[PDB]
Amino acid sequence: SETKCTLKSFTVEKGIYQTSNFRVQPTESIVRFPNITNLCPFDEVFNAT
Amino acid sequence: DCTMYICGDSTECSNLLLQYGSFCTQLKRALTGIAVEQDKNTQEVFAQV
Ligand SMILES: *[C@@H]1O[C@H](CO)[C@@H](O[C@@H]2O[C@H](CO)[C@@H](O)[C@H](O)[C@H]2NC(C)=O)[C@H](O)[C@H]1NC(C)=O
């Protein structure tokens, strides 16, 4: 039925008829960045004596 | 692959590409004509026995 909708006909004669495609989607969205990172001690300004 | 060459993975693109009509069908039909003739070229030169 996909072949008949590709040809826009109801009769499909003999032969290979390249139709759709075939990709294999992913699953994991594995992201990444750097181990790094200083912090800026708000702590000091939010805890001064 | 017309969709994978132009858009490339993205799926928001596929709905936009459908708005240009049958340009991707024309590319597949044109290239299939070449693909079938290239095997016939070889049969006509060598398969004479
Ligand atoms: C705000 O400052 C106080 C004092 O410097 C911190 O209290 C210390 O907390 C650590 C771990 O919680 C303890 O090991 C220390 O003995 C504590 N010191 C004192 C004098 O109590 C408090 O943790 C600071 N706030 C934050 C969010 O770090």
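In order, the residues displayed for chain A correspond to 297-345 in Swiss-Prot numbering, which applies throughout.
This deposition comes from electron microscopy, 3.1 Å.
Heads up, the Cβ atoms here are built off N, Cα and C, so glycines get one too.
Quoted from Swiss-Prot for the published mutagenesis A:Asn331 to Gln: Reduced viral infectivity. The DSSP secondary structure for A:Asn331 (mutagenesis position) is coil. Taking Cβ-Cβ distances under 8 Å and a sequence gap of 6 or more within the same chain, A:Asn331 (mutagenesis position) has no neighbours at all.
The note that Swiss-Prot attaches to the published mutagenesis A:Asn343 to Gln is: Reduced viral infectivity. Remark: A:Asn343 (mutagenesis position) has no non-local neighbours by Cβ distance under 8 Å and separation of at least 6 in sequence. Reduced to three states, the DSSP call for A:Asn343 (mutagenesis position) is coil.
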